[PDB]
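To keep things clear, I will list the structure first and then write my remarks on it.
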There are 2 protein chains.
Amino acid sequence: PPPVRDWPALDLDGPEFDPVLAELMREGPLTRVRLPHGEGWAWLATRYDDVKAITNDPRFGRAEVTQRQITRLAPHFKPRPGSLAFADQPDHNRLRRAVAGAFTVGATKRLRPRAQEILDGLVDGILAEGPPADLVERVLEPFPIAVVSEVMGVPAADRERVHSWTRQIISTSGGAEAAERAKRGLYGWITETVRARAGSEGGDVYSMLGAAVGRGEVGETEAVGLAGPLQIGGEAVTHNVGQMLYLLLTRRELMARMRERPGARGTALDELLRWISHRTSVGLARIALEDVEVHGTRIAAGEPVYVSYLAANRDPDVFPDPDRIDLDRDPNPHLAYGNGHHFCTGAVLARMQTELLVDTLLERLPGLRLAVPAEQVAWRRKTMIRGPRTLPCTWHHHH
Amino acid sequence: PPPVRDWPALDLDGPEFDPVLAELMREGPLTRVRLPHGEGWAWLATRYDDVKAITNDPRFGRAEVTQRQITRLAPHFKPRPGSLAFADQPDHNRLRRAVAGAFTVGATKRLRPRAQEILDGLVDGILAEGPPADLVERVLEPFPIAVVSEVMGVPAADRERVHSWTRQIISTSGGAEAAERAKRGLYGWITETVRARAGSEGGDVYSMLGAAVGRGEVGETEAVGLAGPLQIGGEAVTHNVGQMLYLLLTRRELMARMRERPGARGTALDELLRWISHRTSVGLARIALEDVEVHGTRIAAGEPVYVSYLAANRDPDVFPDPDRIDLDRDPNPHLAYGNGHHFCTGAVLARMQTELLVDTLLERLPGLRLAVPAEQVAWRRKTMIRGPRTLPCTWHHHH
Ligand code: HEM
Ligand code: HEM
Ligand SMILES: Oc1cc(O)c2c(O)cc(O)c(O)c2c1
Ligand SMILES: Oc1cc(O)c2c(O)cc(O)c(O)c2c1
Ligand SMILES: Oc1cc(O)c2c(O)cc(O)c(O)c2c1
Ligand SMILES: Oc1cc(O)c2c(O)cc(O)c(O)c2c1
């Protein structure tokens, strides 16, 4: 049994891969780690095959972590009822039916036109005002909030409120209770809205979920836990796309490539998803229910195991020159959105948003580039999801 | 003619009546003043009868002011086309018809129910969080803007954007170049919104304006000047009511009076409007069109003339014991909203908003009191409209 490994929190002002995670990947296909909080240590799969396996083997459960105190990254751990993250079959499957409808390819394709309009409105704004604009605050943050509020079914009279609440994405940590405050309201709002819509025939989430509730498909107690994440999910697109524009803005070569292929940015966008370190460490562990051996390691039942999709995505035996950014990279089977039934509920929704963002920004902000040195862009700290806090930009205007 | 009097802008942290305006009021009915900017001096009428007459006489025009550089309180003066303020018959009339229908008594009543729910939501918020709350930022600031964006007809997904921009009201000012930024965005949005809605039946201001534009009744170029003031006109409510409450929170007698007369606060709200010095100095002057003589004084054609509704409102001959906040006051024909064709377009809307705030706040926040000593409440400086910048309050919460 390899020694336990201390794994601190990252303090790097950039997209660089975690130096301490680089270590463990070299230590062996399975390691034991001690995160900033919680008690004890946990296993960590680092290899692609191992990662893809664990994540899809019924032998490991998520439900059992709620009932414990496995070492984690977050200081606090209070799992809500109904969260897809900690639901196992047949529960994970049940809860999913009350919301997955509005997250399908077809529902995303149906949503695309409206989304493009919202994005274009935010773009008109920065364009009317003139050249110096913080893209994060003016486009990356609000755009995802707005599109998702469409998917969720947020009523008109409450667009501003839910927008403002959700805008508790924080500048980084601009408030401990100041964020609990926003969640407090939002969650009171959601529980109510689900009560209303007891049995409405709506394709939007807040109706489907409502109906399912008033029909015992998913009675209350599971509302917030099921809808909270989705309603707040947009923030994930804000950071990730934030990282992509940063790379584009500081690596002129990539920007070039991206501008040269309108209509064929697919592989480039997938190469960015693979390379970028979306999370700071590892989260959402799994519990080894009935004693198992992983890649030659013995994992006794009851012991927690973390998987690193970031590490997996740099698997030498799966992605040659894994550290190099390709953009044209062949099939590219990255695990950015996870693997299994816990696969990202918003994978497709998030991908369509990323596309509009990259396409609209390159089309409508010519001469786009950092308004200040890269070194001046601060990065989020003490957060699960990595990303730039701002992205000051300039672009051509008038002589 | 009387000597030219220098009337500086003043820094008064409280609702006190402008002292220099007090000196000017006893110096006689028609004095001459020199405001901080512009060129030369201007006539100033202080008597009720003179103020009402001058304000209703066709021999005084507003348009001509747009061509001159009359002494003024504002550092820069750049009148926009389509402005009711500076439009004379028939333009003023033509402009008003295109938007006035949304500010009628009947329209306000129809709006009332919805305004109440908006206010109740904001109040739910502070009640949920607990006592310490700055009434200005949490209620008086957002309430007016929200109701006015309903009256104006802002989408919903755009509301959050309009408000953010509209906040070019800030606190005294957060920046000049920044203010001319927020409106660069807001006025671009207004222009575009109006262009769309070319053919619209809508009751909205934007919609009605767009139909008038398309019909060439008040075509483009005039849109921003006409709608701009209305879209941002809500702050007038934010600051006037801020003064009302400040008086209630610092003068027990007043508070007890208002709390003991629910359903009959009518004369008390009017007395506040009369007493409260809503703006600093005087603002929109008129040009003498055909040489006139007022209250004995001869004003040569071409000379500018300012009137003071605040001074008119303290006329001993019309309001015995003028400086005493009486309430219960008989007719009380105060001119807080001006008089004549330029009468406040939003008089009724503002009044309805004021009735809801006072009523809802007194009812929903039992024991409402300042959380800090009065002297800690800071006041707006270098600003046309007067008012408290914040109102930290507390109220009965728990055992
Ligand atoms: C491109 C940005 C995004 C990335 C990279 C991403 C990535 C991921 C990953 C890796 C997981 C699985 C974690 C695990 O099980 O260990 C996940 C789960 C999830 N994501 Fe995302 N996500 C993104 C955007 C979103 C958005 C916009 C939403 C909401 C509309 C969302 C909702 C969810 C939910 C609800 C889960 C839990 C699924 C379950 O376990 O049943 N994600 N995401
Ligand atoms: C209780 C708060 C308010 C007070 C005390 C007030 C007072 C006044 C006064 C005294 C005038 C005349 C200025 C002059 O000619 O010297 C005026 C004009 C005007 N006000 Fe207000 N107002 C208030 C709220 C509002 C609101 C909320 C709006 C927007 C819906 C608004 C829109 C206007 C417009 C457009 C004019 C110019 C009218 C014209 O010349 O045709 N006001 N107001
Ligand atoms: O709706 C929530 C979302 C979260 O991310 C939460 C969290 O991270 C920690 C908690 O203690 C919570 O209670 C959380 C609640
Ligand atoms: O509701 C969640 C959405 C996500 O995208 C998550 C994620 O990407 C990684 C996690 O460890 C999570 O716990 C996530 C939870
Ligand atoms: O609310 C305002 C918006 C403007 O664009 C203004 C302006 O351009 C010139 C003025 O003198 C103003 O007083 C203006 C006031
Ligand atoms: O265009 C204006 C709108 C207002 O609400 C005004 C006001 O409230 C007070 C004034 O002295 C004004 O001069 C005002 C002018």
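Our numbering is plain: 1 for the first residue shown, then up by one each step along the chain.
Note that Cβ sites are derived from N, Cα and C of the backbone, with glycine treated the same way.
Taken verbatim from Swiss-Prot:
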- A:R80, A:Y187: flaviolin 1 binding site (BINDING)
- A:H278, A:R279: flaviolin 2 binding site (BINDING)
- A:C344: heme binding site (BINDING)
- A:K78 to I (Swiss-Prot position 90): Normal activity. Reduced affinity for flaviolin (MUTAGEN)
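Features recorded in Swiss-Prot, as mapped to the structure shown.
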residue: A:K78; record: mutagenesis position; DSSP (3 states): coil
residue: A:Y187; record: flaviolin 1 binding site; DSSP (3 states): helix
residue: A:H278; record: flaviolin 2 binding site; DSSP (3 states): coil
residue: A:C344; record: heme binding site; DSSP (3 states): coil
Q. What Cα-Cα separation, expressed in whole Å, is found between A:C344 (heme binding site) and A:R279 (flaviolin 2 binding site)?
A. 14
Q. Can you tell which of the recorded positions A:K78, A:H278, A:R279 lies nearest to A:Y187 (flaviolin 1 binding site) in space, using Cα positions?
A. A:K78
Q) Which whole-number value in Å describes the distance between the Cα atoms of A:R279 (flaviolin 2 binding site) and A:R80 (flaviolin 1 binding site)? A) 21
Q. What is the total of other Cβ atoms whose distance to the Cβ of A:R80 (flaviolin 1 binding site) is within 10 Å?
A. 17
Q. Just going by other Cβ atoms within 10 Å, which of the recorded positions A:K78, A:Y187, A:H278, A:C344 has the emptiest spot?
A. A:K78
**Q.** Integer Å distance between the CA atoms belonging to A:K78 (mutagenesis position) and A:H278 (flaviolin 2 binding site)
**A.** 23
(Q) Cβ under 6 Å from an atom of ligand 1: which of these recorded positions qualify? The list is A:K78, A:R80, A:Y187, A:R279. (A) none
Q: With the Cβ under 6 Å from ligand 3 as the test, give me the qualifying entries from the recorded positions A:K78, A:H278, A:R279, A:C344.
A: A:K78
